[PDB]
Protein chains: 2
Amino acid sequence: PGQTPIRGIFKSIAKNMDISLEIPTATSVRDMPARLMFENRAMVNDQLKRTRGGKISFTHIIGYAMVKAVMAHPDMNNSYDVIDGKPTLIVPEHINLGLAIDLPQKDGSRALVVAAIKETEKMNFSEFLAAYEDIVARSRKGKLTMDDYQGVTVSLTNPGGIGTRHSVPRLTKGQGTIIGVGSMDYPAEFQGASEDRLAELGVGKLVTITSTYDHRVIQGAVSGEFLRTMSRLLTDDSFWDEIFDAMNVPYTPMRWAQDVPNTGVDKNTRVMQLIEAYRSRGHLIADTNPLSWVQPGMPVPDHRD
Amino acid sequence: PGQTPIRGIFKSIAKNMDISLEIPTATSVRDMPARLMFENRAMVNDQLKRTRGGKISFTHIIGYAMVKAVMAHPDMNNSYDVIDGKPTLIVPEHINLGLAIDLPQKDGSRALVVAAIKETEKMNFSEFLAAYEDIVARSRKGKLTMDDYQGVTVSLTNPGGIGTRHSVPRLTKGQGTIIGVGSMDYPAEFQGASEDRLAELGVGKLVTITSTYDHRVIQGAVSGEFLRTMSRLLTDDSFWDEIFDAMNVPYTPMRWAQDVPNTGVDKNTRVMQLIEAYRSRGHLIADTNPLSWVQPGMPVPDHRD
């Protein structure tokens, strides 16, 4: 008990939160289906354990989707400053994405600091995954420099780790938006139901994503369009084709569709026809060629079956 | 119509909301299952109508859970001040919990003021319930003093009374967090469904809880951990054992579990086996001893049946 002066990294955090009071902010909230993420992530991690690679996370996939969305809506990367006493709009050269990395101090007290993945608008998924894991690696063995903490344009936070549903976070001076990712659980009204009953109805898991922006330079219509593009990408055929291509997954990705009723030809008959198809025609998609080669002259057989 | 100067208690409220602009705040939101509260509250109120006691409310139970959570995460009870021109962290001696009590004035206009339950970290549930009902009693007959309104460390508000789903409230100078409790209804997408269909699926009621905190002294990870502990407590065996012990309820509390499917031995057979168990072995848990005495030498029979 009593009074103690604030010192060190904790004094720096306190001063920056006082400066943040001079930014007028507004937030947008949107909830998105998550089923196709769960399925297609399992297919990539199955391929990597064959080749003694690692895992990919949900933060990797949502992070990459965020970069694609900022390229589609570039107003989200702008900021405000007063230069020679006049109001000014600042348009950067690169998209530099800040991650919220929590590193414990020598004393024991936790202190969050934001490190940057730089020049993200020139990367494919493989390049992006490498750059990400570099920052996380060096942080765990204390080898980040002064340049790693400078030049952030847009930021990403993950309250969903602990299990928070959504947050309204603060925006630090220099940037235009901060994006937050909430929990990927069932809603609380379904948390005591049977797996059988949920499977019958067709109830999926959801993720809630937030956008907190500076209203002097970004308008509300732009922030809404940004969240709509992120929703579309996480259910889109072309998006999941690009990721599978980069990680060398031989199968076609699972596609987004509505549940169909068990009418006409019974679903058991349909599962028996799938077993016959693989026993007859499955050799047409098998890992038999040691080169990644298709002879351009020859015609490709149909394997939609 | 026209312009009228603000006077009295309404002028004091206006001045405090102007001072609140110098606190940088952030909010976290979490939704929690509520079924086990509804069931176990009914068992306590059944015992009290036998002994011509009163009722307990949902605000009593959530209030007590809040005190247990602040003891598990003591950073949530700290505040900020500038003392001799230096930044300072203030760690109090006690947890003093402020209730939002609305008392009408002589004119007729409603005016909310916050009264404090003091030294809450030294109380069991019985002691807590007494202290709470003291403040509410004295407020209704105009016998609160100046000392009742001074020294609040943390606060609780209930927008859910009217039926609001959640709020983003303001934080008054002197404190570090304010907790808000929303509505305990079904979601709006289920408000026109049959009781039969909802019972079949296994759909429960939920409560949404918010945390609004000063970012100069409390970080987001701490606020999320605080809401996770409150969620766990309201479904925990040990928590409900402690409340039942204090209020002298002779039965075991209802426990948290997932709905099981009607397979193998039919559920009707299981209900008939429960009727036989009580008719045979129910005397082993009956209110037959006028003392609260168990002979330590003798062995206790099994009554899990």
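Here Swiss-Prot sets the residue numbers for chain B, with the shown residues being 102-406 in order.
Structure method, as recorded: electron microscopy, 2.3 Å.
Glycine is treated like the rest: Cβ placed from N, Cα and C.
According to Swiss-Prot, the active site, proton acceptor annotation covers B:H316. What Swiss-Prot says about the mutagenesis result for B:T258 to A is this: Loss of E2 succinyltransferase activity, but nearly no effect on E1 dehydrogenase activity. Here the residue is the original one, while Swiss-Prot reports the published mutagenesis B:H316 to C with the comment Loss of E2 succinyltransferase activity, and 2-fold reduction in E1 dehydrogenase activity. B:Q320 to D appears in Swiss-Prot as a mutagenesis experiment; the accompanying note says: Slight reduction in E2 succinyltransferase activity and in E1 dehydrogenase activity.
Within 10 Å of the Cβ of B:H316 (mutagenesis position) there are 21 other Cβ atoms, across all protein chains.
Following the DSSP three-state reduction, the secondary structure of B:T258 (mutagenesis position) is strand. For B:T258 (mutagenesis position), the Cβ neighbour count at a 10 Å cut-off comes to 19, with all displayed protein chains included. Rounded to a whole number, the distance between the Cα atoms of B:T258 (mutagenesis position) and B:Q320 (mutagenesis position) is 22 Å.
A 10 Å cutoff on Cβ-Cβ distances gives B:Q320 (mutagenesis position) a total of 17 other Cβ atoms nearby, all chains included.
Looking at B:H316 (mutagenesis position) and B:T258 (mutagenesis position), their Cα atoms lie 20 Å from each other.
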